[PDB]
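One structure is given here, and the rest of the page talks about it.
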Amino acid sequence: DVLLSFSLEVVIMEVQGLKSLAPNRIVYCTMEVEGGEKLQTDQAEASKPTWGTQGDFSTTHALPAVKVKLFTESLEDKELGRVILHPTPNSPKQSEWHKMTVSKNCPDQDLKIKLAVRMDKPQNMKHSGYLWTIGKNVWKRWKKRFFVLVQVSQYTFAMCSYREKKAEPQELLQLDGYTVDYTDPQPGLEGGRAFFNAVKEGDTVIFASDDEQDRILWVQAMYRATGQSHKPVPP
């Protein structure tokens, strides 16, 4: 019921390491997100395996898996390699070279593909990232999870953790009534560098970021999400 909908754009650029194929062999790529949405690039010749192809997808998964497969056609079609990408809304939107897994029955071992993968920021998502966290009633084990701060109403907000390839958060915390602030590193919690918490009558959630620049952005975002009057006290 706390649903996000992301635009996912995949721009397949080119491949390198395609030496075995004849120059006039047709190559193309398929790009798919788990859930049903699949797209193909145009046909390219092996002499020039390049596409300026933008594939526009759309998913409910904050942590989707993007499977890109390279094919040569003409007995079905032969897959020459694949990559599986795991992008987040914070992932780099630059073009990136990736190594493709090759069946080792074809001599294209240094076979790589250049790719851009972009997840847009929907308007009801205020902030996302990975965080160390433990709580009294939710996230009851010190563990790093992926979080999204979703605006669930004109005045209500929610801290939502997600698992891989899930449309709905695994757990969530309604932030109304909570007070967030920076805290000194809490003892006995192995993992986490820059700590903070969300606290209220009855509940306490401990948070830790790996970097303090990432902690500042979180604490400030959550301060506005809770509507607390207490201003956080940084170090």
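Residue numbering in chain A adheres to Swiss-Prot, whereby the residues present occupy positions 391-464, 470-630 in order.
This deposition comes from X-ray crystallography, 2.6 Å.
Even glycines carry a Cβ here, placed using N, Cα and C.
Here the domain 'PH' (519-622) is broken down by DSSP into helix, strand and coil counts: 15 helix, 48 strand, 41 coil. Residues or ranges marked as domain 'PH' by Swiss-Prot: 519-622.
The local packing around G476 (mutagenesis position), expressed as other Cβ atoms within 10 Å of its Cβ over all shown chains, amounts to 24. The secondary structure of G476 (mutagenesis position), as reduced to three states from DSSP, is extended strand. For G476 to E, Swiss-Prot lists a mutagenesis experiment annotated as follows: Loss of function.
Swiss-Prot documents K531 to E as a published mutagenesis change and attaches the note No effect. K531 (mutagenesis position) is surrounded by 11 other CB atoms, counting those within 10 A of its CB over all protein chains shown.
One entry in Swiss-Prot concerns the mutagenesis experiment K561 to E. Its note says: Affects PtdIns(4,5)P2-binding, plasma membrane-association but not binding to DCVs. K561 (mutagenesis position) has a Cβ environment of 14 other Cβ atoms inside 10 Å.
The two recorded residues, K561 (mutagenesis position) and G476 (mutagenesis position), show a Cα separation of 26 Å.
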